[PDB]
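Working notes for the structure below.
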Amino acid sequence: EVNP
Amino acid sequence: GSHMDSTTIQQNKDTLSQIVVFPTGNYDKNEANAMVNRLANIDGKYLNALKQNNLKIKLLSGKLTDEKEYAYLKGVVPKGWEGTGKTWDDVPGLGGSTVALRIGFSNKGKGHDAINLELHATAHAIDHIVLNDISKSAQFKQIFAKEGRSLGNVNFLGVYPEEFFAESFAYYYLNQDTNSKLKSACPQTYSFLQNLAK
Ligand code: NI
Ligand SMILES: [Zn+2]
């Protein structure tokens, strides 16, 4: 999981 | 600035010594240290959980996508960055199952809209790894439905509960003024975060  | 004693600050810095990774080569050592000091204001229980999970906070001197493990994001449009014509190549902070952060880009407006780059990204790691995606739980969804547009950036914070969580967490932990502002603007969110840290 990746988020800006 | 009066809520955490010197011993607790030092303990949190010690925990962060087993979390934060400085980059190879030249970088701004003083600003990297300043980022660590801001992170040390996060409640130690979360820091201890990050350390036990082997989560690293990678401080970087270049673009995120120039690192081997983020090359796969070249050309990918981040969630919430649609229509900007920009991609992960342009984003200074990432959080979730990893954390990666460009040194120098902490402040709001440095290629991103968070109140603080490193607290916002680390909040995503705490949400996902430590708290098992609590931002997507029914309880937080209801709070987000009421308060999620009250920090601005309504088409990002107000649309994605995990983003509202991460930004609220950053307000709660950056400094006394952002903590106060969150309590006034988002009282249910503030209480939720207070209770999570009990
Ligand atoms: Ni204090
Ligand atoms: Zn985010």
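Easy rule for this one: first residue shown is 1, then count along the chain.
The way this entry was determined, per its header, is X-ray crystallography, 1.1 Å.
Here the Cβ of each residue, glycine as well, is placed from N, Cα and C on the backbone.
Look at B:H124 (mutagenesis position): DSSP puts it in a helix. A C-beta separation below 8 Å, combined with a sequence spacing of at least six in one chain, links B:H124 (mutagenesis position) to B:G95, B:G96, B:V99, B:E162, B:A166. The annotation that Swiss-Prot gives for the mutagenesis experiment B:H124 to A (Swiss-Prot position 146) reads: Not able to bind zinc. Highly reduced activity on fibronectin. Loss of activity on fibrinogen.
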